[PDB]
Structures are given as structure tokens and as C-alpha cells.
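S.K.: Attaching a single structure in C-alpha cells format; questions to follow.
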Amino acid sequence: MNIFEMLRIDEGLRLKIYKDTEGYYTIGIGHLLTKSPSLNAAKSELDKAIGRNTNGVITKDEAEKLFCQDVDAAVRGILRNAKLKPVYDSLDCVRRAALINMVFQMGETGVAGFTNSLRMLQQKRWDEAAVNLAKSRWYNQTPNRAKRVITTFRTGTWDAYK
Ligand SMILES: [Cl-]
Ligand SMILES: [Cl-]
């Protein structure tokens, strides 16, 4: 198991534009295209991201390419964020993946705001952090996924994902 496989399980893979859990136009492996309600705006963003007239559909390879970019960007966003980096630096390899997963789903700004949880993680107070992370809109809206990520932080293993 690794970050790529983990996110592929959490996000799925769809080759045609779809709406995410929040109703936003997305494609591929959780690649958000836009928060606008216009499908046209989405199709436009899509063609700009792929470099061709897609007509709303992409290939597996193209989806995997967006995915690569997106994982890379998440890690880079973490490393450049004053609030996140120290947390990430303090964690083991498995747990790092859990943090990347959250940033991928919610953005750096989104995660950077889980101040209290962040501190607990940094202190290695696993059970406490697990509890605190659960008190969030994230957990209430996407509980199955949140549970997997939270168990990952709690145990430092990939058990939520065999
Ligand atoms: Cl991009
Ligand atoms: Cl879920």
C-alpha cells in the first residue's frame, strides 16, 4: 500500500465528468475541475488541464497524469505551509500518507485549520487526535473515508485499507 493506492481507493476513478460529494464537477481520480455550476465552465477547465478538446471524456492515462500532478501538488503544498510542514516532518511514513490524503481532499487551507488536531498529532497523542479529528464537518459528511484516514493516524498501519 502507498499514497497512490490509498487515494485511488478513496476517490475512485471516473473517465467522464461527474459531481463529487459536494456537487462540484470533477473527473478522473478526484480531480476537481471547478466549483462553478456550469458544465460548460467544467468542460472548459477540463480541456485546458488536458491540452485537447475532450468533449468531457478522458483516458485512463490522462486521468493518471492529473493524479500524479495532484499528489505532487499536495505534498508540495504541505512542505511550503508553515503550519503543516512541522507536522508532516514529525510523522512516520504511513502517517504522512494520511496527512496527504486530507490535503488532497480538502486543501491545504482546510487542513491547516485543524489546529488542535495538528498539535495532538505532533505530540504523538494518537487516540486523542483520533477523537478530535472526528469532531468535524469532514467526518460527518464523509464518515467512511474519514474513518479510514483516522484509523491510519491512530495505528500507523494500513489496516483500514487489506
Ligand atoms: Cl494542475
Ligand atoms: Cl464516506
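Determined via X-ray crystallography, 1.7 Å.
The backbone N, Cα and C atoms fix where each Cβ goes, and this holds for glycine too.
Here's the feature list from Swiss-Prot:
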MUTAGEN   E11 to Q  Complete loss of activity
ACT_SITE  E11  active site, proton donor/acceptor
MUTAGEN   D20 to E or Q  Loss of 99% of enzymatic activity
ACT_SITE  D20  active site, proton donor/acceptor
MUTAGEN   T26 to H  Facilitates transglycosylation more effectively than hydrolysis; covalently bound substrate
MUTAGEN   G30 to A  Almost complete loss of enzymatic activity
BINDING   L32, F104, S117, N132  substrate binding site
MUTAGEN   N132 to I  5-fold decrease in enzymatic activity
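Give me the lay of the land around each of these features.
M.R.: Around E11 (mutagenesis position), the same-chain residues at least 6 positions away in sequence with a Cβ under 8 Å from its Cβ are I29, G30.
In the three-state DSSP scheme, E11 (mutagenesis position) falls into the helix class.
Taking the Cβ of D20 (mutagenesis position) as reference, residues of its chain lying under 8 Å away and at least six apart in sequence are, in sequence order, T26, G30, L32.
According to DSSP, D20 (mutagenesis position) sits in a coil region rather than a helix or strand.
Secondary structure at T26 (mutagenesis position), taken from DSSP and collapsed to helix, strand or coil, is strand.
Other C-beta atoms found within 10 angstroms of the C-beta of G30 (mutagenesis position) number 21, with every protein chain shown included.
In this structure, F104 (substrate binding site) is part of a helix by DSSP. Long-range Cβ proximity for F104 (substrate binding site), meaning a same-chain Cβ under 8 A and a gap of 6 or more residues, is found for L7, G30, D70, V71, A74.
Of all the Cβ atoms in the protein chains shown, 19 others lie within 10 Å of the Cβ of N132 (mutagenesis position). For the recorded site, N132 (mutagenesis position), the DSSP three-state label reads helix.
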S.K.: Which residues in the same chain, at least 6 apart in sequence, have a Cβ under 8 Å from the Cβ of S117 (substrate binding site)?
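M.R.: Once residues fewer than 6 apart are set aside, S117 (substrate binding site) is near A129, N132, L133.
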S.K.: Given the recorded positions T26, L32, which one is most crowded in terms of C-beta atoms within 10 angstroms?
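M.R.: Checking each of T26, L32, the winner is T26.
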